[PDB]
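Undergrad: Pasting a structure here, questions to come.
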Amino acid sequence: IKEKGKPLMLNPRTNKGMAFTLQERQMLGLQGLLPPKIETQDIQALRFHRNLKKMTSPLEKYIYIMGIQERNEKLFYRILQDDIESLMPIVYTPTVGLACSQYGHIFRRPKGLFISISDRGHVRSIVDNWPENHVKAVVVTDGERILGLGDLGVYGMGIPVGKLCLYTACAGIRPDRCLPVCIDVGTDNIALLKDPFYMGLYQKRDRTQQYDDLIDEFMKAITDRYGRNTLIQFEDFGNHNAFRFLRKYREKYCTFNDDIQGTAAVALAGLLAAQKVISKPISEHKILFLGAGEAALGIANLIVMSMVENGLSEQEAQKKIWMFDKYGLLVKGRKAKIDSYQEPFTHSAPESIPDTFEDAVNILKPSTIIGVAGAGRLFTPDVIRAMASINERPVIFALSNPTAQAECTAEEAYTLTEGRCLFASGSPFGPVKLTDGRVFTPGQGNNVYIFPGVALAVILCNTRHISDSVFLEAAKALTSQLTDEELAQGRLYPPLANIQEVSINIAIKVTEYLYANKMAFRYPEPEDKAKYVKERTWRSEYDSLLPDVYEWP
Amino acid sequence: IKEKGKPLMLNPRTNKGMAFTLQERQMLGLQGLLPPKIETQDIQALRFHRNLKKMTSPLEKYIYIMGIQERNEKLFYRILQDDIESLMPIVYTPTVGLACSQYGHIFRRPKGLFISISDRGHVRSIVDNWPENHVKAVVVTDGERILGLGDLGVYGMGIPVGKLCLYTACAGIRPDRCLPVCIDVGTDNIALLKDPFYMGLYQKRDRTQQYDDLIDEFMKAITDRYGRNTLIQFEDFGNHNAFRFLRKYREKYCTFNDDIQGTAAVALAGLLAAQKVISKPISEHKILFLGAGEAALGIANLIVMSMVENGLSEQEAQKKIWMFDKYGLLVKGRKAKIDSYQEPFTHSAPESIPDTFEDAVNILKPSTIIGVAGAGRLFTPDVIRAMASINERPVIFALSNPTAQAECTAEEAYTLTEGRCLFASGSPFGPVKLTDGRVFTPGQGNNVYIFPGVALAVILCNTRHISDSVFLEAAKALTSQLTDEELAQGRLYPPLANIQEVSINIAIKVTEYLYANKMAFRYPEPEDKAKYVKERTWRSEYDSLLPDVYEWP
Amino acid sequence: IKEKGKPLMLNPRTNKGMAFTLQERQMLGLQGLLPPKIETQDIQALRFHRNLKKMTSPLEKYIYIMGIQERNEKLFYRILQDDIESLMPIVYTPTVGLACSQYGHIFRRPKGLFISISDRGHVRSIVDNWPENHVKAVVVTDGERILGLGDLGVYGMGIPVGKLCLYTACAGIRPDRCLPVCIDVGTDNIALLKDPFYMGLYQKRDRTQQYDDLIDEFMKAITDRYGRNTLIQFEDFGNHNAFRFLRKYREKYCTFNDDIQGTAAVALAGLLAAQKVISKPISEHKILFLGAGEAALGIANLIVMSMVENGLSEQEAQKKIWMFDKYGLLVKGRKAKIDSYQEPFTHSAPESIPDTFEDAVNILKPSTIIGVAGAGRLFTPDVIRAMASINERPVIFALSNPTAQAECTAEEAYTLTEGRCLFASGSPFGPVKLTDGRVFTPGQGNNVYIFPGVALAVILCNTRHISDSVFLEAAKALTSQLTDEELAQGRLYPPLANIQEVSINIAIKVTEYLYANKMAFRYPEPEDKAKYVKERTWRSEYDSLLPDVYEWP
Ligand SMILES: NC(=O)c1ccc[n+]([C@@H]2O[C@H](COP(=O)([O-])OP(=O)(O)OC[C@H]3O[C@@H](n4cnc5c(N)ncnc54)[C@H](O)[C@@H]3O)[C@@H](O)[C@H]2O)c1
Ligand SMILES: NC(=O)c1ccc[n+]([C@@H]2O[C@H](COP(=O)([O-])OP(=O)(O)OC[C@H]3O[C@@H](n4cnc5c(N)ncnc54)[C@H](O)[C@@H]3O)[C@@H](O)[C@H]2O)c1
Ligand SMILES: NC(=O)c1ccc[n+]([C@@H]2O[C@H](COP(=O)([O-])OP(=O)(O)OC[C@H]3O[C@@H](n4cnc5c(N)ncnc54)[C@H](O)[C@@H]3O)[C@@H](O)[C@H]2O)c1
Ligand SMILES: NC(=O)c1ccc[n+]([C@@H]2O[C@H](COP(=O)([O-])OP(=O)(O)OC[C@H]3O[C@@H](n4cnc5c(N)ncnc54)[C@H](O)[C@@H]3O)[C@@H](O)[C@H]2O)c1
Ligand SMILES: NC(=O)c1ccc[n+]([C@@H]2O[C@H](COP(=O)([O-])OP(=O)(O)OC[C@H]3O[C@@H](n4cnc5c(N)ncnc54)[C@H](O)[C@@H]3O)[C@@H](O)[C@H]2O)c1
Ligand SMILES: NC(=O)c1ccc[n+]([C@@H]2O[C@H](COP(=O)([O-])OP(=O)(O)OC[C@H]3O[C@@H](n4cnc5c(N)ncnc54)[C@H](O)[C@@H]3O)[C@@H](O)[C@H]2O)c1
Ligand SMILES: O=C([O-])C(=O)[O-]
Ligand SMILES: O=C([O-])C(=O)[O-]
Ligand SMILES: O=C([O-])C(=O)[O-]
Ligand SMILES: [Mn+2]
Ligand SMILES: [Mn+2]
Ligand SMILES: [Mn+2]
């Protein structure tokens, strides 16, 4: 660090608070600007937990902790690391959805880069305004599909911000090499347009070619300054655009879409663990999705990749997967439109045309059910009872977020199937004890289990493009960490409390895969992949800021 | 403004948030670093009040609002300005006392300059570490007598910080020209010495000549760098040190003691207003003080100054004044020691020596009672009832702070006297409505009504030293702004809500006084002192940060 | 750029002087700090040539122009560009040698990174002290063999400094991406160890393993901060270390030795041009070197690569080469030592052992002669007359530098052979007109014709390592640019006034070779190489420093 004096305290990246040693204070011009007390990160950590403990609401907790990131970055991450599982619901789903829908009312300081349609032709000048010179990862959103909350416009910047926090909290990626970005081309949200606190352009969404050009101009600007292999993760974009930009840029830049490919990998991993207990014959699998968008089509695709690799031909696999959206069951010749992606899973209408999702379950008699409609409690008791009636061990996945949009609760799933189901959810739920004394502990099927470790692998390997088989590998790498004991408790995923090592482990496996398939370019190739990864993780412990002073012989 | 980029946003002195213009953004390198929305201070203020309204406790509010000062200085004062009366109890007494006691728990960022006994011989280098180069006003403490809370050590820094906020919020003094200072020579407070969050040196107070030498080195360092006429206000020092440092510096430097002299001025003004209703024959006045320290002795010396200038002799005036401390009534020959400042009011004991304060009232039969012991409710119902019985219109001042250390309440005072008392308090109390329907609105006899306006004047006139007559004058300037309809409500002081103009008016009147007596060195002399003063007040309105761009012919 | 105000003028990299436009001055805070006149670089250029014209000595001119590098970088390179051929003798050989030998007397400001043996163990902290963060090229020396001047210790920093100027002035490599380094481990120069103005450690050279560590620590420090593919050009190292370091590092880092490999290619090119006029049968080629060091072994080796390529075998080619050093003809069994590298060119003594270089010429009767002993006029008249007798068109290369160390002059070569010799020198010599009227314009055989264009190629291709065959291609790309007309005048190389385009053209040839041989890693690969290189060259034209201000819809 080149700076000295107060500027060191004003920048959260460097500010150590009372943890600045006396030598540091005297040598860096800080003597007098801090109380005469020298503290440790541990004392600071104590102050935090003491304070947090006394707090009452989750949003209040969110504002308190997210604020530390703007005062003392090192301490911020230390605090998450102290107990990531307990803070996850505040910092991530579901409280993050609340913060977003409230972004303008709680505003204090901005975070990330903001690029609006009004800046077209001048995006490179905006990118050059970013203080950090070595960004490696970017998470960008246009805010049209924020969780299951829909179009929140610029209030959606909360997502990319929180997403990168996990980059560092889960996989040890350097915070100063991360860049959250929000593309503001307007919002179709009538209430936000009438909101005095709204933080974006007061106009409807510009869907013309101008939009595509702005995005294209954005990708170019980012890579022109930071490099062609700068990781770019697309997050919470609308259905149409999400698929379009993925197909358009995946072979050109180092990019992927979390909602489509990250979700694909976590779901598969949970489906794999489930099979470990059911061991059902492949010719018998029959999956039915509620919803048919980004997540649904992404999961369905990884599932087919797996079945195919487990025998079945691509076409046979697809026949095992069905979808039911807001218009009904996806069957050939239906009135409602069917896109190019849904096509493969759109099949000939069965004996009868289901009117409700309950009808579908009964007619189709699926073995697995996957909720990803973002429309609330659609896995009703009747649907849950039907699944348990049809199956001995039904697999029930309600992945919509935040919690309020989920398809059903863990308690609803376990109690209604007499503890026979294998359940997973997108948002957090605690253990379930039935009137009979049995206790079931459900796992969280959320892409946070996937993106952190995959991002670290790609960054470290100087990888240029991310293929789908890279997520298939991550799926396998995550599920191979589940122990029988945990599986026994009802967990289809490793404990959230250990998400740090689980990520690092996924990174190691993925970098082993990239190098093995000639997708890595970092040289020379490391002998010991695991030691290589573990060796380059960012730590929340303070570094010495003292200059190298030494005597000459 | 020689800075551009993120730094403009990291420094609260310059940060405007979404209030930075689009042109300011494009020209200063901030485009992209802020959300697309351009806001007005008016909207920012709206976000604050909405948020504050949702909050429950005062210390939570105190943390919220004092934090704004570290994010956006201008909005901070705008927030205070929007309603100084409702925020004073949170930002000032009592809550400021609660915050000092909680200082180590609520810590987030330091404020002010910290000089410790361990830094002796290096004070200058610490002073040179302060970022601003044109400081004009300093408020310093050692934390030995924080309000009526006692020795709070470094936790007492919240006092100078708070006093200086009022320098700007009440008198329009420029924030960047203000500097809070805490002298840390240790603490005798056992509780803090075993507190892991304590912010100072872990040692008992050093009271050797090394203490004196540090104060010496402090005064010299401050004036060597900022100028000999720099205003230095002492605050909350222990009794012995407060008096000796005043005597020691008042003619060498531009310094005064707020607790001694400031309190004297506010007390006298309330007494001057009371007399407006009592019209009591000077010879009959009999004043009894509960306590005989810094505040008590200062008020007493000014009372005498008023009396002497109204006809009495110095000796004849000091005889109308009696003091009762923790050892009892001050009389000639008593065992408890009597200092040089106390002699003038230590009289030959009466017929019977009072054992309790109630006895001293019934024996001396005072017309006025002034509580300044900081020991709690020593003005008991019996004491209040005695005054109501002795005087038709008793004068009762409970000036001890915070509220818990106050001798009595407004409710108690008016009620027990049947609305016959003229009551004032150091801390805030709402209006009292007697069961007969009458309502009383008590004034706040606190030095906040005096130090801001006196400081402004002194600074503007480049005054070199402060005489007691300045305070006598300032006492006159305050009361002169009290209206009948106000006195009628029961207020012995102008409504807190207009503390801004009151302070400006007092300032104008003191600068006139300083010039008239040749104590002002600002040249040339303003013909219109009012215009002169009002002209130089700092405003909370945002300033334009745009570079001067213009076409040449 | 993120700075504004005086810093902009203090930093030579940005300073434009009166070239700062009015709008630039107003928006960036320079209004008033510059005279009211707005100038053009053309006017500034005129001012320079005007003042240089009145100057007397070459050193006085060197001091003046090198100083501009520290005041206005953009202008410094415009000045060279105006007329490189006339400035080269001042900025390069021979005046650079006089500068170095005088480095301590002419000092005003330092240039480059200095690393001493006394900083062993702390080199990384030194590297981190360099202001630029994207270095792509380094040129380093320890000053043991500065030109033919010998060991000049730290006074040799002029060499690396001058080389990098040419990197920019010749091939358009960005100046901020270049970094000259001097390794000071002491000096054996007894004179310098007695010079109160000497700029390095006052101790003889440390030749222990410590020397090896330092260099190792240096290579690691550099690569860690800037990357594994950062170009590191070695220059003017002693004989032993030059070869040992080259071998040791050529496979681990992207490095080469200018004196060994650079010189190899220039000389080969000149030889190739001569062959055009001589058409001598490859079978009768007979080269005799005067000197057996870095350059001699470097040229001989590239020479062989060609013959071998043109039919012969490595064995028979080497037999055509002979060498003669300060001890005599390199013959097997000789008293004096013959190292690993000399081996292939140390042959079985001839019937008669040559006592002097003339006798050597007489006995071996070579077709070509190449001086690279750096010990003065060893190509005596008799030796030149001999070559003329033995040969119809003798080839005479006197490459030792600086001019005073050259083997003979152009006038000596042409006159003594009656215009039949094909001559080239390392230092500059003007045209020669014989008594009979014929005018001969000699070419300069210096690596400056090679290192700039190769460096640019490597850097642009993200090349990891440099093969000797790369220098064979450079030798061809250079000679391939020669026109029969220039050859007609007597030039064996393109005119110096064209070095810029001759460099870019060589750079374009090499990146095609690199890519073609899978040695390039930049991605994707450029379709049109010429366009790719020309598009990436740095220009000395001022760039606009105005912020991006624009209207929003
Ligand atoms: N202060 C700086 O700007 C700075 C400091 C250190 C390294 N670097 C850069 O790193 C490269 C050197 O390689 P290396 O030793 O870092 O490792 P490496 O070469 O083994 O790592 C490969 C890539 O992963 C990146 N990387 C490593 N750890 C990372 C982390 N924890 N979070 C995010 N990105 C990470 C690196 O930047 C590098 O591009 C150099 O090119 C240099 O530019 C820059
Ligand atoms: N747990 C995870 O890791 C994770 C990851 C990504 C997305 N999600 C969640 O999945 C949900 C959908 O995300 P997406 O990107 O696929 O959305 P999308 O907008 O691309 O698709 C939404 C789909 O839901 C369908 N739908 C809406 N209402 C329906 C209803 N009432 N009944 C039946 N179908 C209905 C739509 O027709 C559409 O097919 C969101 O709530 C999101 O939070 C979870
Ligand atoms: N309202 C204002 O503007 C204002 C200004 C300054 C100080 N004060 C308040 O006045 C109080 C005293 O401050 P100070 O500077 O005078 O302190 P000090 O220590 O100088 O004097 C305190 C005096 O009160 C006496 N005392 C203590 N306990 C007593 C008891 N139980 N009964 C009778 N007398 C007792 C002490 O003996 C001493 O003489 C503090 O609580 C402070 O907050 C108010
Ligand atoms: N950026 C700076 O450092 C800066 C800027 C403007 C003025 N100044 C100083 O002000 C002096 C010129 O006089 P002037 O035109 O400012 O006023 P002035 O001469 O009318 O005022 C007399 C004194 O009061 C002070 N002052 C005025 N308003 C003040 C305020 N609102 N809060 C605190 N202090 C205040 C001034 O510093 C000055 O020393 C010069 O000595 C100069 O050094 C400094
Ligand atoms: N201000 C900066 O630090 C800055 C500015 C622009 C680009 N860059 C870097 O350049 C890379 C992007 O590629 P590009 O668009 O520059 O070109 P490129 O990728 O086509 O060029 C290939 C390599 O040659 C280097 N290069 C190009 N011209 C050079 C020159 N004239 N002199 C010396 N080296 C030169 C580049 O640094 C690059 O590493 C990124 O890695 C980025 O970090 C840095
Ligand atoms: N023109 C160019 O492009 C260019 C490039 C590199 C080096 N050079 C010049 O070549 C000269 C030597 O450099 P080097 O790297 O080969 O050095 P070196 O020390 O590695 O080799 C010098 C050789 O000359 C021999 N020698 C010394 N004195 C001799 C004498 N009196 N008679 C006969 N032989 C003698 C030595 O034995 C040795 O073999 C220097 O003057 C240098 O300036 C020119
Ligand atoms: O989109 C989502 O809901 C997510 O990523 O968790
Ligand atoms: O000391 C006090 O109580 C004050 O200053 O208000
Ligand atoms: O070493 C030399 O003489 C050179 O490079 O010109
Ligand atoms: Mn998402
Ligand atoms: Mn006080
Ligand atoms: Mn050289």
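Numbering of chain B is taken from Swiss-Prot, so the residues present carry the numbers 21-573, in order.
Each Cβ is built from the backbone N, Cα and C atoms, and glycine gets one as well.
The active site, proton donor annotation in Swiss-Prot covers B:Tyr112. The feature active site, proton acceptor is assigned by Swiss-Prot to B:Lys183. Per Swiss-Prot, the feature fumarate binding site maps to B:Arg67, B:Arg91; the stated evidence is experimental evidence. According to Swiss-Prot, the feature divalent metal cation binding site maps to B:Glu255, B:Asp256, B:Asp279. Swiss-Prot documents B:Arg67 to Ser as a published mutagenesis change and attaches the note Abolishes activation by fumarate. Annotation of the mutagenesis experiment B:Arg91 to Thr in Swiss-Prot: Abolishes activation by fumarate.
Can you tell me where each of these features sits in the structure?
TA: Taking the Cβ of B:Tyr112 (active site, proton donor) as centre and 10 Å as the limit, one finds 24 other Cβ atoms among all the protein chains shown.
The Cβ of B:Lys183 (active site, proton acceptor) has B:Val159, B:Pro200, B:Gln253, B:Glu255, B:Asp278, B:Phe471 as same-chain neighbours under 8 Å, each 6 or more residues away in sequence.
The Cβ neighbour count for B:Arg91 (mutagenesis position), using a 10 Å radius over every protein chain in view, is 18. According to its DSSP assignment, B:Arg91 (mutagenesis position) is coil.
There are 22 other CB atoms within 10 A of the CB of B:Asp279 (divalent metal cation binding site), with all protein chains counted.
Around the Cβ of B:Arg67 (mutagenesis position), the number of neighbouring Cβ atoms within 10 Å comes to 19.
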Undergrad: If one looks at the chain holding B:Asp256 (divalent metal cation binding site), which residues at least 6 apart in sequence have a CB under 8 angstroms from its CB?
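TA: The answer is B:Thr161, B:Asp162, B:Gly163, B:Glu164, B:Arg165, B:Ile166, B:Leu167, B:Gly176, B:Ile179, B:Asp279.
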Undergrad: Other than B:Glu255, B:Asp256, B:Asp279, which residues of the same chain sit close to divalent metal cation? List them in sequence order, counting a residue when its Cβ is within 8 Å of the Cβ centroid of the site.
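TA: Output for this site, in sequence order: B:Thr161, B:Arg165, B:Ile179, B:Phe254, B:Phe257, B:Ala262, B:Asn277, B:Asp278, B:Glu314.
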Undergrad: I'd like the number of other C-beta atoms within 10 A of the C-beta of B:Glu255 (divalent metal cation binding site), please.
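TA: Around B:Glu255 (divalent metal cation binding site), other Cβ atoms within 10 Å: 25.
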Undergrad: Using Cα coordinates, what distance in whole Å links B:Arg91 (mutagenesis position) and B:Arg67 (mutagenesis position)?
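TA: The Cα atom of B:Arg91 (mutagenesis position) is 15 Å away from the Cα atom of B:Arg67 (mutagenesis position).
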Undergrad: List which of the recorded positions B:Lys183, B:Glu255, B:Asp256, B:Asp279 have a Cβ under 8 Å from any Cβ of chain A, in sequence order, or say none.
TA: none
Undergrad: For the recorded positions B:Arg67, B:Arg91, B:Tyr112, B:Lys183, B:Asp256, B:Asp279, which residues show a Cβ-Cβ distance under 8 Å to chain C?
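TA: Of B:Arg67, B:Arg91, B:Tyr112, B:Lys183, B:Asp256, B:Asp279, none lie near chain C.
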Undergrad: Once the DSSP letters are reduced so that anything not helix or strand counts as coil, what is B:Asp279 (divalent metal cation binding site)?
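TA: DSSP assigns B:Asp279 (divalent metal cation binding site) to helix.
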Undergrad: Secondary structure at B:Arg67 (mutagenesis position) (DSSP, helix/strand/coil)?
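TA: Once the DSSP labels are grouped into three classes, B:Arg67 (mutagenesis position) ends up as helix.
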Undergrad: Using Cα coordinates, what distance in whole Å links B:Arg67 (mutagenesis position) and B:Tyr112 (active site, proton donor)?
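TA: Between the Cα atoms of B:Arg67 (mutagenesis position) and B:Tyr112 (active site, proton donor), the distance comes to 23 Å.
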